[PDB]
Amino acid sequence: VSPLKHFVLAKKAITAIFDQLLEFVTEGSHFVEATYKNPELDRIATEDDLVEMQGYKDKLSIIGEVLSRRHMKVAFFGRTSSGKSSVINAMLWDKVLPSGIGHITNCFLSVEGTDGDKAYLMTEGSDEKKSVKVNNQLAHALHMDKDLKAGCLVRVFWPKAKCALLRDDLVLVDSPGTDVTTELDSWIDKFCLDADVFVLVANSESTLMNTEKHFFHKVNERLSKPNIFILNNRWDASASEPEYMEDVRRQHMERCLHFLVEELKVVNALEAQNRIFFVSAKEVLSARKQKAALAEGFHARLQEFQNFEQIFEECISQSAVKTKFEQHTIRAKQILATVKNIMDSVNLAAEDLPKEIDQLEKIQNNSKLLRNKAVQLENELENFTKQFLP
Amino acid sequence: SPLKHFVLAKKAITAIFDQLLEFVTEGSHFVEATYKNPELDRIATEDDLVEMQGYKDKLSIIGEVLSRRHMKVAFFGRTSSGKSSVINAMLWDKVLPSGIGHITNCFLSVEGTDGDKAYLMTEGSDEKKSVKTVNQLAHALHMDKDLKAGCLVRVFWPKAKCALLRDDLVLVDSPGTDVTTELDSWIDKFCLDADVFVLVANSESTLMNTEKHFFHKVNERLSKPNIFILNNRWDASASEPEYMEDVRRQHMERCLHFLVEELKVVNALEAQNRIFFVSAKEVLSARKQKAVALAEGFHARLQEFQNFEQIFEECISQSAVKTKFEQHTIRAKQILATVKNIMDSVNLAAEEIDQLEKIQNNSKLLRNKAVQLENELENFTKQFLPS
Ligand SMILES: Nc1nc2c(ncn2[C@@H]2O[C@H](COP(=O)(O)OP(=O)(O)O)[C@@H](O)[C@H]2O)c(=O)[nH]1
Ligand SMILES: Nc1nc2c(ncn2[C@@H]2O[C@H](COP(=O)(O)OP(=O)(O)O)[C@@H](O)[C@H]2O)c(=O)[nH]1
Ligand code: BEF
Ligand code: BEF
Ligand SMILES: [K+]
Ligand SMILES: [K+]
Ligand SMILES: [Mg+2]
Ligand SMILES: [Mg+2]
């Protein structure tokens, strides 16, 4: 006994550590602020120190929330028409989300499991379990009037009996295309930035753009190094021009590897192997939506979608301790290290009237005692990593 | 004749721009002197100085663009929207590297030649190499051992085969935008100063801001860009016909908003004849069959590619005076108007202090030189750009 209990122990442990962390950094932020702003002190603490510590307080509050959340959030991200909606529709075995040519998905869509045997949707502040067939009115931009305003979230519920993956506490998120408008991008941040796992749906007819990559650098800048699956979707395109298939596949694989391993430095090359796939959502959906001449390599592309689903499931369940917590604990260690440096910098600055020197040594004592609280927390995080991680 | 009308126009406008450039260099020096003078803060502002310096630069580069022997048409777009394939369709053969993934990994001039065989030339080589060598130089799944520099291969296609090339026309196939920073900086160096742009958009998707940002950059550095938008891959709309008209409407509205509201380069009626829905792949396939079941509406998409080619040809031949010069003359009028405002602002701000009235007199005399140039530009526009 048991996978579930191992997770709940881990959650209580790390959440409790992060409580201590957040109060520590808030206190240190107030100390540094006070020292910087005091007109009596010859530049003891710097503005940069203050901004960094304030940034860390914010960072840690948001990460705190992410840790304590009841659910594992998976955000789907990509350019317009790479295949985000269609990938989810394939995982669900039915065309249940708005999909098509042009800009379509014009709202954010939660997808969760339900114990009931029928699907439904719910809208901002409504108990009403509306028909899943109403989606287009709310989420499909060829239906929606161009006036409709700044939000939104529509929560789709799909029966757990159909679709294994939705059990339990998993939440999939279909979003709009990146880089369509500034406002849409700011909403894509608000909704998707704090996701536990990202599925980058790339267009395998094309290659990876920098605006697509920039998002994941932003995730790291604001929170922690992102857990990323790359689906090179539309791979059925390579059935035309088989004389280059392997060369094109090699190009994508090399570029995606470079993105995860060299640019983000989130994963090593061997790990990245099991995060990059070549698939056709369209084919998988078409085949699945049928069990009451085929295009070449269909079966290979199907088997890789299945591998993606297997590995995706292995992470949000078996390795949910790792998936939910690891990257945030690493970032916690990093932030603490920098906080220690700031406290040291303030201490040494303090070394260079009787009331004025007495005030200055009080800053020294404060900075040292904060420093050792930081080392205590570093040890508690190191213990957590030992007892709960590889 | 048409040719003589053009050469007259070129000599006229180039001569005007010489006068323009000297005027703005002088005004830039005046504004700089007034701003930097410690006796007289705050008569001219830093923003005034930066604007005037920017205008000097702008005008030098536009001067060069005006005085060039050839009409350059740059093809621009995302990776795999269909740039290479559009050109391959215009030439009736698969002559340029095309395929899934990142392919076009150098810049490719395409010009007419009087000879009956096609060929290529590389920097800096007399050798007319076989057009069948292209892939080794330009196709990123092929390319031989190094290479790079961000370079140019000049393709020459027989004029006998493709009507459009017979002028001093130069088509430019480029790499995909937003792939790498260095590729983007080369795309600027090569394509930014193009006389005409063909934006090959992916009609399965919608227009991204990185795609639009390029053309804002053209405007920031030079003049509002002459832009054709080809919504390529439109054969995709065969698969989902119940929304075809709605998707078409979406693209048309977005493209219209881009040209008319965002760039403010053209009115809605003009923009109608700059936006098209086509399948390069289909057109190439049909044409290369010179050398049973076809998709609907193949024929519609073909007729629109043909309309694009007709209107494209009507512009860099019949209306070549317009195409080459108009947008630069408009920008010239705009800059002069703002220069006038700067000189007025300095004059009013000016309201031992003999020095102060000397700035007033200088600002007024510069202002009236600006009005003289405005009239010379207005005369040019009357005589060479009706109605
Ligand atoms: N051939 C092919 N078409 C696809 C694939 N995935 C999606 N599509 C098509 O491209 C469009 C996808 O739009 P969609 O991705 O659902 O909306 P998004 O949210 O903007 O990505 C639809 O018209 C799909 O039929 C694929 O793997 N292969
Ligand atoms: N279905 C379809 N495919 C196209 C069209 N235009 C180009 N393609 C294909 O899309 C792929 C990319 O074309 P390419 O011209 O290399 O794109 P570029 O690198 O952006 O110039 C090739 O395999 C082409 O055959 C089109 O209008 N419809
Ligand atoms: F066409 Be989408 F859902 F960005
Ligand atoms: F496929 Be590209 F525009 F290099
Ligand atoms: K779409
Ligand atoms: K390509
Ligand atoms: Mg979608
Ligand atoms: Mg190309």
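Chain A is numbered as in Swiss-Prot, which gives 5-296, 305-364, 698-735 for the residues shown.
Cβ from N, Cα, C; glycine included.
A:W239 (GTP binding site) falls within a helix when secondary structure is assigned with DSSP. Residues annotated as GTP binding site in Swiss-Prot, with experimental evidence given as evidence: A:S85, A:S86, A:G87, A:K88, A:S89, A:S90, A:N237, A:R238, A:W239, A:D240, A:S284, A:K286.
A helical conformation is recorded for A:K88 (mutagenesis position) in the three-state DSSP classification. Quoted from Swiss-Prot for the published mutagenesis A:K88 to T: Induces a strong decrease in mitochondrial clustering.
Around the Cβ of A:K88 (mutagenesis position), 31 further Cβ atoms fall within 10 Å across all displayed protein chains. Among the mutagenesis results in Swiss-Prot, A:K88 to A has the note: Abolishes GTPase activity. Abolishes dimerization. The residue drawn here is the original one.
Mutagenesis annotation in Swiss-Prot: A:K99 to A, described as Mildly decreases GTPase activity; the structure shown retains the original residue. In the three-state DSSP assignment, the secondary structure recorded for A:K99 (mutagenesis position) is coil.
For A:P102 (mutagenesis position), other Cβ atoms within 10 Å of its Cβ number 22. Mutagenesis annotation in Swiss-Prot: A:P102 to L, described as Impairs protein folding. Decreases GTPase activity; the structure shown retains the original residue.
The Cβ neighbour count for A:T109 (mutagenesis position), using a 10 Å radius over every protein chain in view, is 23. Secondary structure from DSSP puts A:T109 (mutagenesis position) in a beta strand. The mutagenesis experiment A:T109 to A is recorded by Swiss-Prot, whose note states: Acts as a dominant negative mutant; induces fragmentation of mitochondria.
According to Swiss-Prot, the mutagenesis experiment A:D173 to A carries the following note: Decreases GTPase activity. In this structure, A:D173 (mutagenesis position) belongs to neither helix nor strand by DSSP; it is coil.
With a 10 A radius on its CB, A:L705 (mutagenesis position) counts 18 other CB atoms from all the protein chains. Swiss-Prot lists A:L705 to P among its mutagenesis entries, and the accompanying note reads: Impairs protein folding. Decreases GTPase activity.
When Cβ atoms from all protein chains are considered, those within 10 Å of A:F733 (mutagenesis position) total 19, not counting its own. Annotation note: A:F733 (mutagenesis position) sits in a helical segment as assigned by DSSP. According to Swiss-Prot, the mutagenesis experiment A:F733 to P carries this note: Impairs protein folding.
The mutagenesis positions recorded for this entry are A:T109, A:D173, A:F733, and the Cα of A:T109 lies nearest to that of A:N237 (GTP binding site). In the deposited coordinates, A:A296 and A:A305 are the last and first modelled residues around 8 missing ones; Cα to Cα they measure 19 Å. Counting only same-chain residues six or more apart in sequence, the Cβ atoms lying under 8 angstroms from the Cβ of A:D173 (mutagenesis position) belong to A:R74, A:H75, A:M76. The shortest Cα-Cα distance from A:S89 (GTP binding site) to any of the mutagenesis positions (A:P102, A:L705, A:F733) is found for A:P102.
In this structure, the recorded positions that sit close to ligand 1, with a C-beta under 6 angstroms from any of its atoms, are A:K88, A:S284, chosen from A:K88, A:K99, A:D173, A:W239, A:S284, A:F733. For ligand 3, the neighbouring recorded positions among A:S85, A:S89, A:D173 are A:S85, A:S89, by Cβ distance under 6 Å.
Packing around A:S89 (GTP binding site) is summarised by its Cβ count: 26 other Cβ atoms lie within 10 angstroms of its Cβ, all protein chains included.
A:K99 (mutagenesis position) is 15 Å away from A:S284 (GTP binding site) when you measure Cα to Cα. When other Cβ atoms within 10 Å of the Cβ of A:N237 (GTP binding site) are tallied across all protein chains shown, the result is 31.
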